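*Asks:* One structure coming up, written as structure tokens, with questions to follow.
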Amino acid sequence: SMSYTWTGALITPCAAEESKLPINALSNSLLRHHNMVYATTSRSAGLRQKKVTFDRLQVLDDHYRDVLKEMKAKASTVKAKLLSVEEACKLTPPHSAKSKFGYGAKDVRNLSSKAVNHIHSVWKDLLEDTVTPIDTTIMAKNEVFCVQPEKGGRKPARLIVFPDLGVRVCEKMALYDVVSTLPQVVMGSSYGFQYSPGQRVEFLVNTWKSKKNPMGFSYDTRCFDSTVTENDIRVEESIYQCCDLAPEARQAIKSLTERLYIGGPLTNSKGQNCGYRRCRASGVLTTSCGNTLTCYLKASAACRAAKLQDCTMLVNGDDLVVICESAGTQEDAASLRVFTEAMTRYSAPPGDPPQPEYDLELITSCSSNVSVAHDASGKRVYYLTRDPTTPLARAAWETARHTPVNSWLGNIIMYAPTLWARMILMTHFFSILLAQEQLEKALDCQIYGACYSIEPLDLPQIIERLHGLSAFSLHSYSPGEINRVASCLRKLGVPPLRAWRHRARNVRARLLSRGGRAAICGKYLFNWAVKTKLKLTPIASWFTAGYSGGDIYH
Ligand SMILES: *[C@H](/C(C)=C/c1ccccc1)[C@H]1SC(=S)N(NS(=O)(=O)c2ccccc2)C1=O
């Protein structure tokens, strides 16, 4: 069936959309080429609609059925419970999209009688009606990127589809415990959201070292959400139903699946009918869990079809990486074409064809690649990094414009061991926080899809836990990494790393002169900036599951 059917009505914005980086002294000091930074808007929605709209002709075989049978067996050992309205309300983000029935996120969090009444009303309706399609709102996402001349064009806006606030609260009650506990049990070590950054790089390295003749490859599915069929979503439900569940939970899950997840009508911000969806909605609670389960199922089946030896997969929604035993270059290449053929039959063709890689560092999965550096003692340390272009473009944007999004803090947290996050991001932002006396201001930031409120002053502690103490002592970065960073800075017009060392020394001194956590930040985060090193001793729920698009607040 067609992933989407459109009426003609346009995907419209709900408010003014900023698209260009303003000339701002603060952002200019970080990146001079402001014209290269842009934010996607609803104006490119049509280009995205065109790409995500196509016919899926899914054909399933025995390998697929065998894997599914094995997954359900594991799911049978899981027990999940319903969440109380109170529990679901507390998981709702403070600035979550308000309901169309006279109440908003604040009313929900506060448990206002009106919000609570509508929620119960929606829940009861889910139990009584398991057929009538639930309405959803389709919008174009506003995300920031840097122009890529080689790509021959700007990135079109991504589309987000989500149901009313009342429905989202019900989703939580019916499936939050399921999507938070089931994945790990069914996919074991392959489930990527159970790992902190340090555990992830450890799993990748250990997995690679466990093979005799290692070969790995990432598989990029073209428009994954669009490739997810009604049957995929129903197979997903059958997996949830294998759990030990409460009677109305089963009914709620059946109802949500039939009325929302398998598809439904699309409505723009103006209230007009844009069409119908028959694929995955990017903006529901089960998006992450469902995509991960589906990707895992198809990929596992495809590994068997391709006859790959001693395969180990790591999955995070639609992001997939496989590490196995090589059979030779010509044979590996042929095996991958077979793997791709199977995925295509399962309704999951590739964007870029997968390529066998024989060097772990050359594999990009979850937009990251493993790299190596050395700690104070010269000991080899593996860590995850990535081209810093997008992070820096977003950092410049967030410096110039008041955005409720703080991707820069997420980047420092997740990529703390990198030379770019340490020398550039930490330096630039702590300088700003000092000038504005905002060191104590808590900022919201997404981690594995969930929203957390984080204090920048708690970074040292957070980093030690997520990466280990070595994150504050890494040096002797690989030639490849150093070159990628340097090339990125030239492209964006970002001051060279040496210019950052000077700034960091000044910032470090200012932090040390301040009290408590501030001095700890100066000592641990900027020890790299001084020759006379200080002694870095141990400083005196984030990685359990994925929730991208799930409207979750922790
Ligand atoms: C990829 C991913 C899991 C990246 C990763 C993990 C650990 C260390 C470094 C990178 C996808 S899946 C997902 S949800 N992501 N958002 S995140 O919150 O995990 C994140 C935020 C900022 C920087 C890296 C990851 C991913 O990025």
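All chain A residue numbers match Swiss-Prot; in order, they span 2420-2959, 2968-2981.
Determined via X-ray crystallography, 2.0 Å.
From the backbone N, Cα and C atoms, a Cβ is placed for every residue, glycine too.
Pulled from Swiss-Prot, these are the listed features:
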type	residues	note
DOMAIN	2633-2751	domain 'RdRp catalytic'
BINDING	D2639, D2737, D2738	Mg(2+) 2 binding site
MUTAGEN	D2644 to G or N	Complete loss of RdRp activity
MUTAGEN	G2702 to D, L or R	Complete loss of RdRp activity
MUTAGEN	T2705 to V	Almost complete loss of RdRp activity
MUTAGEN	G2736 to A or C	Almost complete loss of RdRp activity
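Neighbours and distances for these, please.
*Replies:* Residues of the domain 'RdRp catalytic' (2633-2751) grouped by DSSP class, helix first, strand second and coil last, total 55 helix, 32 strand, 32 coil.
The Cβ neighbour count for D2738 (Mg(2+) 2 binding site), using a 10 Å radius over every protein chain in view, is 21.
Remark: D2644 (mutagenesis position) has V2471, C2698, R2699, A2700, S2701, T2706, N2710, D2737 as non-local neighbours, by Cβ distance under 8 Å and separation of at least 6 in sequence.
Counting every protein chain shown, 22 other Cβ atoms lie within 10 Å of the Cβ of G2702 (mutagenesis position).
Long-range neighbours of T2705 (mutagenesis position) (same chain, six or more residues apart, CB within less than 8 Å of its CB): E2590, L2594, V2598, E2655, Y2680, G2977.
There are 23 other CB atoms within 10 A of the CB of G2736 (mutagenesis position), with all protein chains counted.
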*Asks:* Beyond the listed site residues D2639, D2737, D2738, identify every same-chain residue whose Cβ lies within 8 Å of the center of their Cβ atoms for the Mg(2+) 2 site.
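*Replies:* Filtered neighbour residues, in order: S2637, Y2638, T2640, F2643, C2714, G2736, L2739.
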*Asks:* Rounded to a whole number, what is the CA to CA span in angstrom between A2959 and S2968 on either side of 8 missing residues?
*Replies:* 21
*Asks:* Determine the Cβ neighbour count for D2639 (Mg(2+) 2 binding site): the number of other Cβ atoms within 10 Å of its Cβ.
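*Replies:* Result for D2639 (Mg(2+) 2 binding site): 15 other Cβ atoms within 10 Å.
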